[PDB]
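Enquirer: Shown below is the structure under consideration.
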Amino acid sequence: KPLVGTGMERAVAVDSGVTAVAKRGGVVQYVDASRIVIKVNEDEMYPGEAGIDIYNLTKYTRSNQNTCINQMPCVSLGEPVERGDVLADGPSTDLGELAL
Amino acid sequence: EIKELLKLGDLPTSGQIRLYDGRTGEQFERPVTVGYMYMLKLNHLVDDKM
Amino acid sequence: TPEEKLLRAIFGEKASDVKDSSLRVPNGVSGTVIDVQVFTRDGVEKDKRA
Amino acid sequence: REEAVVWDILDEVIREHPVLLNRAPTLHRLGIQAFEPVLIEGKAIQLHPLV
Amino acid sequence: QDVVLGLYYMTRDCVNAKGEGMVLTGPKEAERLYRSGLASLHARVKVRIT
Amino acid sequence: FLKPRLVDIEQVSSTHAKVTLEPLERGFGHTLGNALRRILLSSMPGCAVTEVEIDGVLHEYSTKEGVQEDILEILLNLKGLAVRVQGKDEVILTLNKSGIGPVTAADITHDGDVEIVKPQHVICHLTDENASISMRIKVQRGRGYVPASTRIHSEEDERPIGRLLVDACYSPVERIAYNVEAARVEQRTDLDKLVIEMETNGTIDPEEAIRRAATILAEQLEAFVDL
Amino acid sequence: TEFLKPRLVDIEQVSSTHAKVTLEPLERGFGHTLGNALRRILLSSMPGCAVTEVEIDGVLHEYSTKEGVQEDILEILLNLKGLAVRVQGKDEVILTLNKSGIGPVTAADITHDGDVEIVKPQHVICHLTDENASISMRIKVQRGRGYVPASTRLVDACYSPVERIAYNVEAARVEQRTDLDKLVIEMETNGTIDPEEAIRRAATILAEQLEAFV
């Protein structure tokens, strides 16, 4: 994480696709190093199909510069998450901020 | 504000302290500035260029 | 050539009709194999591993 | 095979055998200078500060 | 740069420092005074030199 | 030429302690403290986990289904597990556990020389009711820093594709500091003390360590004594 | 957990006073750990016999000029501070230097005593000019352990044998290892202890303090 910072790093992490942002708010049903399944709140949920949002995380894979791009879950089993929250950090991102 | 945060820190206002050489163990004349700098590793890495 | 022919004669090795193009790890780089993919032309039999 | 014995033979051939060092924007003749090789672990070139 | 800052800090003089005014036979025991921590690097001193 | 000896060794936490050396002559407090700081921080006996063969894992870069820690991170967590042995130079510990919850360092199989100084140290979590992880954790003992890279030279058919190597972390010591305060013995001109405040992961006791330090110290002076 | 030991130790003599010794197989950081611990004790605590208190002929205080010698009182003490001697069965011996006549007054003109050994009889104390000129001084020389300057005391105690000590750590390549270090110890002495003896006795006192943790 940057110890000295600005406050844009939070915004940069989310707007760039490196991270995984919550589609809808709720409580996490399942947390794995592979995937993340979120149980949607009813106010945010559409009437049909009920639903849960399943985020399939990217694992160790080749980048353009031959670096490693790998996602890790930043949330824990059974935790409330609100829409627009960081579910998993990407490479060089820590808890929603940008750590280079 | 930085100096003020340093008062809450227990650390000097100067941002400099005394440092001792790990070899001779003797002191270093004058205080030296020590702190935490964010540092990046760029990829020019020596076992590419070589 | 004559002396290569004598060499094989003493050590009795059959020099193959096929030359080795095998892909080998570049000098100095060392790592762990995390994946393998095999693409094959349509109509050539996919081997065992594939 | 990089057998351990070859390293000592290299110290012999390096000893008295200068090498030429050069930088990217060569201007005057000092852009190339001869040095005596010193075997050094690692992939980086070490260059005398005064130069 | 670094080297010239060393020699500048080396031969320089402050107004009052450890060992000010004493006299030494030669540079050998001058360094011996400094390295042992008795005399400061910069102090006005008469020493016999050749 | 009055010689020193140790004095009250005050334990504070299971981690660190302040050892003290009472009889130091003029300036010798510094001559020792730095020379002792040197050997304390660097060359010391330690036992750090080395070879780890896990359940279904081919390499450190995959993910085992049912655990939210990447295999690479679990290896890294092991590098920070502090243990201590007595009579064995390598012991292989068998770790088994399942069920939703944290898998700590106390869930392993105890051995005669095994003492886990931090049973709460987190190896990884477990995200599913039935998911089971078995691992052979091969811990050996040695000195210094041996990175995983310099270990794959011996190799000699380490064919066990599942045996993932980690970097040897071997060392008890974390932070060593020495302070010399003037110690006044009832009669003497001026004498000094030695306050050595050290810091450790708990795998070595202070008196044992500071002894073996001076041991190696004088042992190198051996040749020096003659020529 | 076996511990690498040194080997090879070529001792290059530089005349009779000083020399550069070398030690090839020193592990990580031990070049400083040794070199510094030895530099410390060499410069500070060592056996020596150095002139301390000097009572002179006519002039008692340092602020004057003695008739018949071209050396100011301050400068003669410095030469005396550099006169190297050794005693045997005495913890203090008071010598007596006498001479007259035009010429140099050297260190062989003193009064020899049973325990007196002058290691530099040629050492110049001061000269002697026109006429006959008279110099007599009772020079009280004592024994101790270190460098005691005249301020804390009357001249500065030189009892150190050693003059200049330097340690250099150069990277030593043992047949198989990354980087190991060497130790080049260039020492300097007044001749009242032999270099090989000193470096022997130096480490001696060092390890002798360890006698409680062995």
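We number chain G the way Swiss-Prot does; in order, the residues shown are 6-158, 172-232.
Any Cβ shown, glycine's included, is placed from N, Cα and C.
According to Swiss-Prot, the mutagenesis experiment G:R45 to C carries the following note: In rpoA112; temperature-sensitive, blocks RNA polymerase assembly. Annotation of the published mutagenesis G:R191 to C in Swiss-Prot: In rpoA101; temperature-sensitive; the original residue is retained in the structure shown.
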Enquirer: Which of G:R45, G:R191 has the fewest nearby Cβ atoms, counting only those within 10 Å, among these mutagenesis positions?
Expert: G:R191
Enquirer: What whole-number Å value do you get for the CA-CA distance of G:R45 (mutagenesis position) and G:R191 (mutagenesis position)?
Expert: 27
Enquirer: So, in DSSP terms, is G:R45 (mutagenesis position) helix, strand, or coil?
Expert: helix
